[PDB]
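Here the structure comes first, spelled out in structure tokens, and everything after it is commentary.
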Amino acid sequence: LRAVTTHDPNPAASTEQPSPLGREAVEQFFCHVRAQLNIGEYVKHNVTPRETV
Amino acid sequence: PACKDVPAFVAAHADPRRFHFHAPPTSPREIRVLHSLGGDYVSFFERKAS
Amino acid sequence: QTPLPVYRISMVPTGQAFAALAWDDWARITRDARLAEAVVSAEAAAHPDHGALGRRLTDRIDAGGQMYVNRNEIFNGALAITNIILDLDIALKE
Amino acid sequence: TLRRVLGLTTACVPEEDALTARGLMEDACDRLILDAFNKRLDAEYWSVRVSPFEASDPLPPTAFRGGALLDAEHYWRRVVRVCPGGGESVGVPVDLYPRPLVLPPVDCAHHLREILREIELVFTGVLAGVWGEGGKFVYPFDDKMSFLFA
Ligand SMILES: Cc1nc(N(C)C(=O)Cc2ccc(-c3ccccn3)cc2)sc1S(N)(=O)=O
């Protein structure tokens, strides 16, 4: 809401700037959709494959 | 789909070793013991929510 | 000769009868579902497949007394596990 | 291990030698615990001589039945820590029972820990004494090679 607040009514002189909501949400939480995409990356996050030879 | 011995496969379900937790493994050079994997309550949803 | 399997037998009306065995007549237990090599070979000739062939093959199928009626192998953490045995409990709508 | 690790006098920056030394020390620990498995059933081999002054495990009420064997105990009490059932580790006075002995599997997850403790003491002394200090050689027994016994 601070990214859409204006300081002037003229559309060509508007002070509103692009909003970070969706990009930030996708960057942090919706970036782990690949983990649940037939990859097994959720396992890779906490795999600890202890195979002693 | 590409089983080269069907009769063996059928007469493999009757061998108790095929369905026992600690059965004898069916000349071993090397052996790799997977004795630890992932933990518990470590889900990304759970760790993010916490 | 150890290590050995340890089983649990549920009897009627009740009573968990534990049974540790060194050898047992498993040939008798699996005899009912043992298909002779001739039978499996003949079915393979009739149906040269892997999905329609298994179909035909499947379609062709006292504590001491209760031993051969109910067994439940008991997990031993001391020993090493060699077979991935998964219990699939499927629920059905119809 | 010390004979092999002081044979690394090949010209190298001190930092490199610390790592190629710690690797060999860990490998020596590995070869020791591997050979420990092949003697896991020799309870007399995994035995500790407790003095009458040191804190001692409590005597099982059946060790008082050795007959003409209780007389041999004059100074040392040879104890082996076995693991009956689960979780509990109990001490067996080895020389107060007739032979051949029958015992639950020996708790090598207790004796090997102390043997390794003193091995890491020696290895931390040599690591922090020849090359730069600051490294306490620890072997992850509980994770790397604990499964063999427990
Ligand atoms: C700790 C953290 N902060 C986030 N908030 C603010 C919330 O849940 C807020 C909330 C959400 C639902 C309810 C509710 C109320 C009645 C019945 C079911 N539900 C109550 C409150 S989410 C959780 S988290 N990341 O652990 O799931």
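Swiss-Prot numbering applies to chain D: residues 601-750, in that order.
Recorded method is electron microscopy, 3.8 Å.
A Cβ is built for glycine as well, from the same backbone N, Cα and C atoms used for every other residue.
Quoted from Swiss-Prot, the note on natural variant D:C612 to G is: In strain: Nonneuroinvasive mutant HF10.
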Cβ neighbour count within 10 Å of D:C612 (variant position): 12
D:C612 (variant position) - helix vs strand vs coil (DSSP): coil
